[PDB]
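Enquirer: Let me begin by handing over the structure; questions about it come next.
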Amino acid sequence: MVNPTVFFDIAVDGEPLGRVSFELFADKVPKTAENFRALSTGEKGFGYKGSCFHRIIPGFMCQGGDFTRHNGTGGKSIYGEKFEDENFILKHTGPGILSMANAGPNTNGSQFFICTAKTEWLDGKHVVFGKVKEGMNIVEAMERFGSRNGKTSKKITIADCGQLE
Ligand SMILES: CC(=O)CC[C@H]1C(=O)N[C@@H](C(C)C)C(=O)N[C@@H](Cc2cccc(O)c2)C(=O)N2CCC[C@H](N2)C(=O)O[C@H](/C(C)=C/CO)C/C=C/C=C/[C@H](O)[C@H](C)[C@H]1O
C-alpha cells in the first residue's frame, strides 16, 4: 500500500512557525517507519508531542525526539527501550532525509534527525526511513536558531503532530 504521511507543527518559544510533512518509507523499513508513525500519532500513550529539537547545526542536521528526559539522552521506541538496526538500504542522499539517531549498534529509540544536506559519511551509520515531503522552508527556518555546536538560541518544539490520510 501507500507509504504513510505524518506531520509536525513546529513552534519557536511557543509561537507557531509551521508544518513539516514527511513520507515514511514503510515499504523499505517497516519496523522503523511504524515506530515513527506511532510516536507521531501518540496512539500507544506516549510520543513526540510537546518534545523539542535539542541539537540543531545549520547546514548539517536538526535532531530531536527525546520525550522522556528532554535533555538529549533519552527517548524510547514502541517496541521497548531499544530496537535493532533494520537495514541500511537507504542513503543520506540530500536535504530532507529522515534518519534514526543512535548510541551504537541496535540502539534505536525515538531520537531522529532531519538532514539539511547530502552527507555521505553518515551512510551505514544510521538507518534512513523517510523524507520531508512538504515544509522544507520550515526546516530552513528552524536552522536559523541553531549554532555550530548545536545549542539552540530559542526553544524549538513540536507543538502538535499526527498522521495525515
Ligand atoms: C544515554 C547517554 O547519556 C548517551 C549520550 C550520548 C549519546 O549517545 N547520544 C545519542 C542519543 C540518540 C541517545 C546520540 O545523540 N547519538 C548521536 C551519535 C553520533 C554522533 C556523531 C556522529 C554520528 O553519526 C552519530 C546521533 O545519533 N546523532 C545523529 C547524527 C548527528 C550526531 N548525533 C551529532 O550530533 O553529531 C555532531 C556532529 C557530527 C557535528 C558535526 O559538525 C557531534 C555531536 C556529538 C555528540 C556527542 C554526545 O556527547 C553523545 C552523542 C551523547 O549525546
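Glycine is treated like the rest: Cβ placed from N, Cα and C.
Got these off Swiss-Prot a minute ago, pasting:
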type	residues	note
DOMAIN	7-163	domain 'PPIase cyclophilin-type'
MUTAGEN	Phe60 to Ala	Loss of ability to stimulate MAPK/ERK phosphorylation
MUTAGEN	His70 to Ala	No effect on peptidyl-prolyl cis-trans isomerase activity. Reduced interaction with BSG/CD147 and ability to induce leukocyte chemotaxis
MUTAGEN	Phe113 to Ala	Reduced ability to stimulate MAPK/ERK phosphorylation
MUTAGEN	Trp121 to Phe	75-fold decrease of sensitivity to CsA
MUTAGEN	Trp121 to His	No effect on peptidyl-prolyl cis-trans isomerase activity
Enquirer: In this structure, which of the mutagenesis positions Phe60, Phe113, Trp121 has the fewest other Cβ atoms within 10 Å of its Cβ?
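Expert: Comparing Cβ neighbours within 10 Å for the mutagenesis positions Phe60, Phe113, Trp121, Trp121 has the fewest.
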Enquirer: What is the separation, in Å, between the Cα atoms of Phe113 (mutagenesis position) and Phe60 (mutagenesis position)?
Expert: 10
Enquirer: Which mutagenesis positions from the set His70, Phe113, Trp121 come near ligand 1, judged by a Cβ under 6 Å from any of its atoms?
Expert: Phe113
Enquirer: Around the C-beta of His70 (mutagenesis position), how many further C-beta atoms are within 10 angstroms, looking at every protein chain?
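Expert: Result for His70 (mutagenesis position): 13 neighbouring Cβ atoms inside 10 Å.
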Enquirer: With DSSP assignments reduced to helix, strand and coil, which class does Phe60 (mutagenesis position) get?
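Expert: Looking at the DSSP assignment, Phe60 (mutagenesis position) belongs to neither helix nor strand, so coil.
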Enquirer: What's the CA-CA gap between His70 (mutagenesis position) and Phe60 (mutagenesis position) in angstrom, rounded?
Expert: 22
Enquirer: How many whole Å apart are the CA atoms of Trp121 (mutagenesis position) and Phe60 (mutagenesis position)?
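Expert: Their Cα atoms are separated by 12 Å.
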